Amino acid sequence: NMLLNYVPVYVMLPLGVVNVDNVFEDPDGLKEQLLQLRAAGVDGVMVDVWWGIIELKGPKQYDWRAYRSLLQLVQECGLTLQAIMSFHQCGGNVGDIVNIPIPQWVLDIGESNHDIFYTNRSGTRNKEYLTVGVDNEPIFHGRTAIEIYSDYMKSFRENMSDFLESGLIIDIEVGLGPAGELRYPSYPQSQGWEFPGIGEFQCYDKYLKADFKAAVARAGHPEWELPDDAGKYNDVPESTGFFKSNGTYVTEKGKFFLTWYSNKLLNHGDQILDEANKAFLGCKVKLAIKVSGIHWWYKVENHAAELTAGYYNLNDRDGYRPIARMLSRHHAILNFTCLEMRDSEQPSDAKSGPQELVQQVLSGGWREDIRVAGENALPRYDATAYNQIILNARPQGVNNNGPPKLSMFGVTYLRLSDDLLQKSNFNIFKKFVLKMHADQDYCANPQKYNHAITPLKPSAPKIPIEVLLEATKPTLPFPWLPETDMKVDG
Ligand SMILES: OC[C@H]1O[C@@H]2O[C@H]3[C@H](O)[C@@H](O)[C@@H](O[C@H]4[C@H](O)[C@@H](O)[C@@H](O[C@H]5[C@H](O)[C@@H](O)[C@@H](O[C@H]6[C@H](O)[C@@H](O)[C@@H](O[C@H]7[C@H](O)[C@@H](O)[C@@H](O[C@H]8[C@H](O)[C@@H](O)[C@@H](O[C@H]1[C@H](O)[C@H]2O)O[C@@H]8CO)O[C@@H]7CO)O[C@@H]6CO)O[C@@H]5CO)O[C@@H]4CO)O[C@@H]3CO
């Protein structure tokens, strides 16, 4: 059936819908908007569940009330929900609207131990998220950073058990770094980065520096140091000793460092997803993580922006398919971004390859047999953006005689705003929702399009890092159509 071609569309809710004071501010206003979405055929919505609002008062002082009133209203409006366990800061830059820090009691510990924060070579502390170096350090009033995350997710599961039982929540995305993405904070606008700066390595806090020196001593080179020649945030790769042609990234020292640095994210990801699987075990929910789409310098050999972010991806070393393989023991979804972007829209000197990056990451996921979802990175209201999302959602088009060979598990559109709901904009969005649904009407029962959610099974066994790293072998991507066969039309 054509309904086997249906890809669900979710919309991201406005930022700060429950504010920093844990108040669901405007139920009436949100409700008119949600009902517009329900009539346009949208399948669900997505919301951040900010750790800095919930566990603000102190360790295990959770207040779930205002998020319970929000989930109640989404359910009354007939929409499902993707929930993000957001363990990161919202906003906080100059010009930002809603600013929600991580818990003040965590920030107070940070006042006496600055090394709980990701740190660059200059010694600047990024406070958006806790460094992977403290994941198993019992320094937060007896808890390690992963026990804080685990406890938060167990409390969410217990206190929202009625919305979980009644099937409101489709999936739980677990925030794994800055902006909820599994990466280092290598391109902080708060420290002056501007596209397409290569960014900077964020491994200089004392826990990660110490771990690196222990690791180079075991490899037989105790003298090796953390990079001192990779430049600054706004550098271009050829003006740096680390990323130029035949530079340090290609030496024994550079490769060992890049393997260590990227391996820290796989393991960070693997251990917290272990806890998420335990917390939500038995629930009719899928688990997901978000990978960032870092497309600038993708078209040059060095892939510098990708490497400073922690994705050790080169033309001869796949740095994304190890992440897909890791997610398969957890039966999790890889949620990616840049689904709307065309290469032709990027400034030429950025050496930007969003279309190719997307084809590489989604093909890597389908090859590893996991489910792949995605978002647009920037707000777009035009038909060419929507037709690019429809092309990536079904790369080889609609199958008239079955399910597509390749299709995404879903797409979340970023952000519900008054601009989206403006008349000419919302008319084009309604056509996008239709074409995503492969010209079928909204289908309330996911089982009809083969998206039924079972009870969350326990994680399959730990895959050793060397088996994870066999997925670095480069493969050719699946074939993409030039343009979609299910066009919104201009
Ligand atoms: O707060 C900022 C922003 O943060 C989040 O986005 C992150 C994103 O997810 C990452 O992928 C990355 O983004 C970089 C991106 O990937 C690169 O491609 C590049 O962007 C270039 C565009 O790709 C390219 O098309 C062009 O953009 C032009 C637009 O096409 C054109 O329409 C106009 O853009 C204006 C917007 O239309 C307008 O709406 C307004 O945007 C604001 C948003 O409304 C607001 O929601 C917020 O956005 C968030 C975003 O939601 C998060 O996902 O702030 C926006 C900025 O104030 O203003 C735009 C103009 O300022 O003009 C532009 C060209 O000027 O060029 C760009 C740049 O070369 O760089 C991206 C990083 O800057 O990182 C971001 C940030 O973390």
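Just so it is clear, chain A uses Swiss-Prot numbers, and the residues here are 7-496, in order.
Note: Cβ is positioned from N, Cα and C throughout, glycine not excepted.
For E187, the entry in Swiss-Prot reads active site, proton donor, with the evidence type experimental evidence. The active site, proton acceptor annotation in Swiss-Prot covers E381 and rests on experimental evidence. The substrate binding site annotation in Swiss-Prot covers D54, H94, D102, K296, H301, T343, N382, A383, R421. What Swiss-Prot notes for the published mutagenesis of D102 to N or E is this: Loss of activity. In Swiss-Prot, a published mutagenesis experiment is listed as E187 to Q or D, annotated Loss of activity. Annotation of the published mutagenesis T343 to V in Swiss-Prot: Reduces activity 16-fold; the original residue is retained in the structure shown. While the structure shown retains the original residue, Swiss-Prot records the mutagenesis experiment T343 to S with this note: Reduces activity 360-fold. The annotation that Swiss-Prot gives for the mutagenesis experiment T343 to A reads: Reduces activity 1700-fold. For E381 to Q, Swiss-Prot lists a mutagenesis experiment annotated as follows: Loss of activity.
Feature map: annotations from Swiss-Prot on the structure.
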residue: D54; record: substrate binding site; Cβ within 10 Å: 22
residue: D102; record: mutagenesis position; Cβ within 10 Å: 12
residue: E187; record: mutagenesis position; Cβ within 10 Å: 23
residue: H301; record: substrate binding site; Cβ within 10 Å: 27
residue: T343; record: mutagenesis position; Cβ within 10 Å: 25
residue: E381; record: mutagenesis position; Cβ within 10 Å: 22
residue: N382; record: substrate binding site; Cβ within 10 Å: 22
residue: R421; record: substrate binding site; Cβ within 10 Å: 16
*Would you give the longest CA-CA distance, in whole angstrom, between residues of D54, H94, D102, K296, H301, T343, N382, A383, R421, the set recorded as binding substrate?*
25
*asked:* Are there recorded positions among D54, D102, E187, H301, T343 that sit within 10 Å of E381 (mutagenesis position), Cα to Cα? If so, list them; otherwise say none.
replied: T343
*By CA-CA distance, flag whichever of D102, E187, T343 among the mutagenesis positions is nearest to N382 (substrate binding site).*
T343
*Out of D54, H301, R421, point to the one nearest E187 (mutagenesis position) in space (Cα versus Cα); all of them are binding-site residues in the record.*
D54
_Alpha-carbon distance [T343 (mutagenesis position); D54 (substrate binding site)] in Å_ = 16
*Nearest to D102 (mutagenesis position) in three-dimensional space, by Cα, is which of the recorded positions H301, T343, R421?*
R421
*How big is the gap, in Å, between the Cα of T343 (mutagenesis position) and that of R421 (substrate binding site), rounded to a whole number?*
14
